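Read through the structure below, which is laid out as C-alpha cells, and then see the notes.
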Amino acid sequence: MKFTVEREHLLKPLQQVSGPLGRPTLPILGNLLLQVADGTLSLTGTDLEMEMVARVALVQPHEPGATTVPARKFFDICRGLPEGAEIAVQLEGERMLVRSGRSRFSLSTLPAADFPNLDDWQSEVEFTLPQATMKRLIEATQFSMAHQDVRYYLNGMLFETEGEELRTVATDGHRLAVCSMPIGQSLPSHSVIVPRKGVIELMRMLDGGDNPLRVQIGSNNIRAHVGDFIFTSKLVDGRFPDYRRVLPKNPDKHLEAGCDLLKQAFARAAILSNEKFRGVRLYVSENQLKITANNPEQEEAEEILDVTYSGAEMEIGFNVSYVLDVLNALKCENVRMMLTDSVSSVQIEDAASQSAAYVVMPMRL
Amino acid sequence: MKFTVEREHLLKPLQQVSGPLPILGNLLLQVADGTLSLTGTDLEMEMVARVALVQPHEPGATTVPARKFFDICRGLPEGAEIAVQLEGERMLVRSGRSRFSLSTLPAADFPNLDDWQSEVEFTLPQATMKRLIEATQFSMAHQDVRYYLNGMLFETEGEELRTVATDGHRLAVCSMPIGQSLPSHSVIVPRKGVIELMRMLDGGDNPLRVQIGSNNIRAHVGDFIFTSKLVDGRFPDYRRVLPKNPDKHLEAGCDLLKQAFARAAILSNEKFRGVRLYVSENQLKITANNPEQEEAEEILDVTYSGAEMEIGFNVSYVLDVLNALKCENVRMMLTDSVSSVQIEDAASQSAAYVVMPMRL
Ligand SMILES: C[C@H](C(=O)O)c1ccc2c(c1)[nH]c1ccc(Cl)cc12
Ligand SMILES: [Ca+2]
Ligand SMILES: [Cl-]
Ligand SMILES: [Cl-]
Ligand SMILES: [Cl-]
C-alpha cells in the first residue's frame, strides 16, 4: 500500500472519519482503516455501533493495499504539516511510514483483516432530501434526547417516515420534541431509533453546501451518503414512545408572545431559581404573563411581559432549563404556548409553523 | 442606599470586580460623594471599580452575591436603566418590569485589606505592563512548595521595569524602559494577582500608576484600582540562571522551529513529551519516540556555529517560548548537553528565556 496525497485533500476526511472515536476501549478501535483500491483511498472509523467512511480520489501514483493506524496521531501529523504539503505514505508490515518534505513518521499498525466490519444489510426504504432539511430535523429535537438513561431507547432519536414526511422525535420522559418535514416522495411506514452518537455524526457530516443527502434504512441499520462520505449506524433495538399519545388532547388556553422577549425573561428569572430544581412559576392573565422565581434562600425574581392571552387565569410551574431549551431551539419571531391546567403538560410551537412541537411536563414546585 | 445607573456603565466594572467563604462571593457596593464603588476580594487581593452617579442617589453600602448581581445586569436588555434600593436584609433591583430581590450581608462584614504604605511609585503605559507580563507569565510555577515561585518578580533597576518568572525548570525575563530613574527594588506578586492584573489591562493607551509597599502592590488605570499582597521570600537571581558563556549558536525561523517541535512531539511519550535535538553543520535534526516504538524525525536548514552536539528538551517549555516570541527568527545559545540554553528573538533583546534540557 502506497499513496501520496496533498495535505488538504486528506485533512477533512480524516477529521470526519475520526468522529466515532479520547480513550479507546481497545487499541484497534482508536485506529482508522486505510484502503487503497481502484484509484481511491478509503478511510474508515468505527465504534462498533456505527462507522464513518470517506473516499479520497488519488491523482498521484499509488499502490493498492490496506492497514490500520492510530487515528489521532495520523490526523495530528497531517494537520501539523505546512499548507499544501505532499503527504507520502507506505505500508511496511507492523509500521506505516509517512513522509512529507524532510518530516518522517513511523506509526504502529494493526491488520486491516482485524478491523471490525459492520455487517452487510438490506435497505427497505431509500430517499433523498436536502442537507438543510436533515439539519432542521435534528436541530429541532436533539436537545430532548435523554443522556445515559437506564431506559436505553430514550438515549437516541426516533426517525419516522410516513407518506411524504420524515419526522424526528426525542424525549427524556420529562420533555418531548417532535419535528416533521416534507420530502416530496411517498415513503413506506418505518420507525427507527438512531443512537445518540449517530445523531451527532449525521449532524457533523452536513457541510452546508448543495450536495443532497441520500438515506437508506433497513430493519437494523441506517445509512446516509453526502458527497464522498458514507455514514452507517446500527439502530437501537427497542420500541419508542408514540408522540401522538403524549400531545395534550385539548389545550384550549393559547398564549402568544415574542420568542426572544420570553427567552430573556426566563433566563433572568432562572438566576434566582432553585439551583437544583430550576423551578419558575408562570401566572397567565389577560394579555399578561408573569414569571417568578425564588430559591430556598428566599431571593425573588419577577418578570412581567405583555402577551396575547384570553383564557382563564392560571398558575403553573416549569423547569426553566426545559423551557429555555425549547425557546433556544425555535429561533423564531413568535411562540405559541398551549395550556390546559396546572397539573398538565404545555405544548409549545413556533407561532408561524406547526412543523415542530414541544411538550413539557409541569413541576409541582 | 439608592442609585439609578445605565446597565452600560456597570458591565465592565462588574466583570473586573467579579474576578477575585461566603462573603468573598459577594461584592461590596458603596454610594458616596456622587460615586458608586464596587469591590471584589479573595482576602489576598482586591479590585475596586468606580462609576459616576448623575441620577438621584442616596449614600450607603451593602454586599450582594457577585455572580447573581452580574448575571442580572448582563441579562437585562441593551440600553436598560438599573435602579437599586437597599431594604435591610434584601437589595432591590429594578429595570422596566423586571424586579429582583437579593440577599445581603452587611458592608461592615466585608474583608478589608489592611492599610499600608507605598515605598516605590511610577507611572507607565498599561501597554508596557501588559507586554512585561505576557512575555513572562507562562514560566511562573503553579502550587510549588517553594511558594515564592508561584508568582512573578517585579524589579525596578535604573530606568527599567523588569519581570522575572521561573518554575525551577525554565525562566523568562523581560525589561522595558519607563523613562525615569528608579530605585533598585524587587517584589514578588502572587500568580493569581499577576493574572488578575493582566486581565485589568485592555488595549487602550492609558496611563497605569503603580505603587509598591513592603507587603503590597497597587495598580490604578482609568477608574479601576487593583491591590494585592506580595509573597514574602527569596526570589532567584536571573543573572545566575543565564548561561555564562555559550559557545554554540543556532538561528532558525521561529515558526519553522515551532511546527517541527509540534509535529515531532506527536510521537513522543504522551505522558511526558520531549524531543532530541542534534545540531551539526547548517542543520538541526529533531527526533521523538514513544513506548510503542513509533518515531518522528524533522530536519531543518539552520544557521549554526559550534561543535556537534545532541540535547533534549521538554516540548511544552520550548513551545511556550516560541509562542511568546511571535517573531521571524529565534536564536538559541548553547553550551553542552547538560546545561541550560538561552532563547531570544534575533531582532529584540527586550526578553530572554532559559530552558534546562531534558534527558531522553
Ligand atoms: C529553588 C531554587 C532557588 O534558588 O530558589 C531554584 C530556582 C530556580 C531554578 C533553580 C533552582 N535551578 C534552575 C535551573 C534552571 C532554571 Cl531556568 C531555573 C532554575
Ligand atoms: Ca413566528
Ligand atoms: Cl493529491
Ligand atoms: Cl513514506
Ligand atoms: Cl447613568
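Shown for chain B, in order and in Swiss-Prot numbering: 1-20, 27-366.
Keep in mind that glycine also has a Cβ here, set from the backbone N, Cα and C atoms.
Under mutagenesis, Swiss-Prot gives B:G66 to E with this note: In dnaN159; a temperature- and UV-sensitive mutation, displays altered DNA polymerase usage, chronically induced SOS response; when associated with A-174. Listed in Swiss-Prot as a mutagenesis experiment, B:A133 to T is described as follows: Reduction of synthesis of beta*, probably due to mutation of its promoter. Under its mutagenesis entries, Swiss-Prot includes B:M135 to L with the note: 3-fold reduction of synthesis of beta*, probably due to loss of its start codon. Swiss-Prot lists B:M146 to L among its mutagenesis entries, and the accompanying note reads: No effect on synthesis of beta*. Under its mutagenesis annotations, Swiss-Prot gives B:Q149 to A the following note: Mild defect in DNA replication, impaired loading of clamp on DNA, polymerase speed is wild-type. More severe replication defect and very poor clamp loading; when associated with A-24. The mutagenesis experiment B:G174 to A is recorded by Swiss-Prot, whose note states: In dnaN159; a temperature- and UV-sensitive mutation, displays altered DNA polymerase usage, chronically induced SOS response; when associated with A-66.
Annotated features, which come from Swiss-Prot, shown on the structure.
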residue	record	Cβ neighbours (10 Å)
B:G66	mutagenesis position	14
B:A133	mutagenesis position	16
B:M135	mutagenesis position	23
B:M146	mutagenesis position	23
B:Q149	mutagenesis position	8
B:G174	mutagenesis position	12
Endpoint distance, Cα to Cα in Å, for the 6-residue gap that opens after B:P20 and closes at B:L27: 12
Integer Å distance between the CA atoms belonging to B:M135 (mutagenesis position) and B:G66 (mutagenesis position): 35
Cα separation, B:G174 (mutagenesis position) to B:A133 (mutagenesis position) (Å, whole number): 28
Between B:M135 (mutagenesis position) and B:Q149 (mutagenesis position), the C-alpha gap once rounded to whole angstrom: 24
Distance [Cα-Cα, Å, rounded] between B:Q149 (mutagenesis position) and B:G174 (mutagenesis position): 12
B:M146 (mutagenesis position) and B:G174 (mutagenesis position), distance between Cα atoms, whole Å: 9
Secondary-structure category, per DSSP, in which B:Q149 (mutagenesis position) falls: coil
DSSP-derived structure type at B:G66 (mutagenesis position), helix or strand or else coil: strand
Candidates near ligand 1 among the mutagenesis positions B:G66, B:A133, B:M135, B:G174, judged by a Cβ under 6 angstroms: B:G174
